[PDB]
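Since the structure comes first, as structure tokens, the remarks are kept for the end.
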Amino acid sequence: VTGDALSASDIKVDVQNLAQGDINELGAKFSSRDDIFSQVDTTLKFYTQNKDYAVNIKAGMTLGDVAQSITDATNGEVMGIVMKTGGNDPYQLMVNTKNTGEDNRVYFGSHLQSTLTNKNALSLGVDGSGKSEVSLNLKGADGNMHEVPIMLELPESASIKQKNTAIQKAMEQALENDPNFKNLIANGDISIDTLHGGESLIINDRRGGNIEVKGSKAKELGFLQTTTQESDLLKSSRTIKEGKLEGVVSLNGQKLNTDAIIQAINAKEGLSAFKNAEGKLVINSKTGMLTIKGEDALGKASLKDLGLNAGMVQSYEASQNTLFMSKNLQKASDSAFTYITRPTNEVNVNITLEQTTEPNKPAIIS
């Protein structure tokens, strides 16, 4: 092998890109690994390797705790690592992938994903009922859901890749042209990336808000799923205990056959509850926030029988802004080269790619 671009175990190899894992900063600066990361229970939501993960975070956890818990939630596929950086509080939480290749980008919050399987022409307009044939429903700068029409008159595409780019542009142009979205696209909270070599689009909202692709023509873009799953705020650890439970407890102040409790909860403004397929109490709040407390000794002692803890719990969405700022430092990406692309640097005639090469001066195995 000539130069320094690869090591093999008369062949000419231009190495354009190397395969990479993802590297992200998540969370604020800390003075110490031991400082408290969050004083509230909450969930860190992200998506990678085609899997949604929800890492539970408990009130009073340390930065060190959260780092490890990311690693433990994912079985080591996503590594929660602490790295010294700059400034007075040096410690910053990093979330880095174990693996290389495009499929390992980490998308925080919510996302919808498409798969185009044809290059047919589409016109995206307005149906005979006056409704957008395709529209994007996202959470706006004001905290309310809004509808962004997506219009597009596109002849047959030469490839699936140029079609998707076009859609991407259309969606990006719409969002940039709407007051409720202009700055969410500028600051990176809302993005629309292409993936799987052009075959797929992914809308991601790092704040975690609902995403919907609506309209008579959503299917034509290839969204199997057209809405993201609003994930529930609080779920008991245990089925509610059988028999006489006693005392008074509060949910955001509001005083109290897990059925009886459900009906009790639903009669309170901005709280909702239901019974799971496992028989468990699930409580929601409009604010994304719950504070559980016992209103008298017996209540204090009965929270465990409802599989609850005295404390505050927050939706990811409710706590994203304070606990979970994210910035990508390096994007997971496939390797790219030519005698061809691949999701790792190990290209098996065995070859490991180590560096890019300069045009007209490639690696020669001989």
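Here Swiss-Prot sets the residue numbers for chain A, with the shown residues being 80-88, 97-343, 358-440, 445-453, 459-476 in order.
Structure determined by X-ray crystallography, 2.6 Å.
Quick reminder: no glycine exception, Cβ is built from N, Cα and C everywhere.
Over all protein chains present, the Cβ of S86 (variant position) has 13 other Cβ atoms lying within 10 Å. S86 to N appears in Swiss-Prot as a known natural variant, with the remark: In strain: KCTC 0217BP.
All protein chains considered, the CB of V193 (variant position) has 23 other CB atoms within 10 Å. Under the DSSP three-state reduction, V193 (variant position) is assigned to coil, being neither helix nor strand. Among the natural variants in Swiss-Prot is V193 to I, noted as: In strain: KCTC 0217BP.
Where Swiss-Prot documents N231 to S as a natural variant, the accompanying text is: In strain: KCTC 0217BP. Taking Cβ-Cβ distances under 8 Å and a sequence gap of 6 or more within the same chain, the neighbours of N231 (variant position) are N267.
A distance of 30 Å separates the Cα atom of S86 (variant position) from that of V193 (variant position).
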